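Chemist: Mind looking over this structure? Questions follow.
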Amino acid sequence: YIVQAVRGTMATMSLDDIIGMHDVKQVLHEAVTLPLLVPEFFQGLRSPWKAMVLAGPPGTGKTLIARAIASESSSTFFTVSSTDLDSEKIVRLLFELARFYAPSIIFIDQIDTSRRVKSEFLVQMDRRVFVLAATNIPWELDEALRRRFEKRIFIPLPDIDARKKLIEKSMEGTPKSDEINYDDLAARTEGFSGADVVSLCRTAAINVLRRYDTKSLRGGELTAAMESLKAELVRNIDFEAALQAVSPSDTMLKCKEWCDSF
């Protein structure tokens, strides 16, 4: 047929391109990578899980860690958003090409989120194909889903040590003064998700543009005032301007009360 949007989801990263999630990494490593590498050990009572759910706040690394395991376990990766916004003529091809192209991992985002959609999903869920699920609100039940996902992993927000290594990782490549304190930034970014840090750095990086006299309007013509922008450094005043603009996202403790209990 004419639906090559599935090939626009396939793949064929690195587990150390991810900062932190040390507990989450060992779980996904034992659950996906090891079973493929020592099958004689992971059979019978040690049969691998065929699916699990990653539940945590938004923007704290669920898609990166999903793609990383696919790279470490040499799995072909299938990424799918839960937005069918006719639609069902894809899952029976996604799972078809997933089983077809050896071991594969299907990551679907926001399972909380087109009528008879869950039909063909469960009708295709119920070689190796490991499904990795992520939701921001695991409170949303639909027990037909909460049943078919036994392992529920809570993936949390970074601590101050993982925050600093994130803040430094984002600022790399960008011109900046040395007077910047990544320890103070880490301390002042308590409660920030992983995506919040990038939004902080993307903001301070362009606060360099805002501290400029915008009357150097120009347009179409390149000005010495615009070749001056290339020399400008991100400074603490930008991070000060960023910290009062970028805010984070009791709110995230519900995933602990949901993953650790029923």
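Residue numbering in chain A adheres to Swiss-Prot, whereby the residues present occupy positions 173-184, 190-262, 269-296, 310-322, 331-453, 457-469 in order.
The deposited model was determined using X-ray crystallography, 3.3 Å.
Cβ atoms are placed via backbone N, Cα and C, with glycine included.
In case it's useful when we look at the structure, here is the feature table from Swiss-Prot:
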- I195 to K: In ct46sb3; dominant negative (MUTAGEN)
- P225 to L: In b284; dominant negative (MUTAGEN)
- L231 to P: In ct81; dominant negative (MUTAGEN)
- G233, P234, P235, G236, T237, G238, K239, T240, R351, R352: ATP binding site (BINDING)
- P235 to L: In ct93; dominant negative (MUTAGEN)
- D322 to R: Severe loss of ATPase activity and complete loss of microtubule severing activity (MUTAGEN)
- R351 to A: Severe loss of ATPase activity and complete loss of microtubule severing activity (MUTAGEN)
- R352 to A: Severe loss of ATPase activity and complete loss of microtubule severing activity (MUTAGEN)
- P360 to S: In ct46sb23; gain of function (MUTAGEN)
- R414 to K: In ct46ct89; dominant negative (MUTAGEN)
Chemist: What kind of secondary structure is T237 (ATP binding site) part of, going by DSSP in three states?
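Modeler: The residue in question, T237 (ATP binding site), is coil (DSSP, three-state).
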Chemist: For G233 (ATP binding site), which of the mutagenesis positions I195, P225, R351, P360 has the nearest Cα in space?
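Modeler: It is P360, whose Cα lies nearest.
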Chemist: Among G233, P234, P235, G236, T237, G238, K239, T240, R351, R352, recorded ATP binders, what is the largest CA to CA distance in Å?
Modeler: 25
Chemist: Provide the three-state secondary structure of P225 (mutagenesis position) computed with DSSP.
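Modeler: Reduced to three states, the DSSP call for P225 (mutagenesis position) is coil.
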Chemist: When the Cα of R352 (mutagenesis position) is compared with the Cα of each of the recorded positions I195, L231, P235, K239, which one is closest?
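Modeler: So, of the listed recorded positions, the one sitting closest to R352 (mutagenesis position) is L231.
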Chemist: C-alpha of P225 (mutagenesis position) to C-alpha of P360 (mutagenesis position): distance in Å?
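Modeler: Rounded to a whole number, the Cα-Cα distance is 24 Å.
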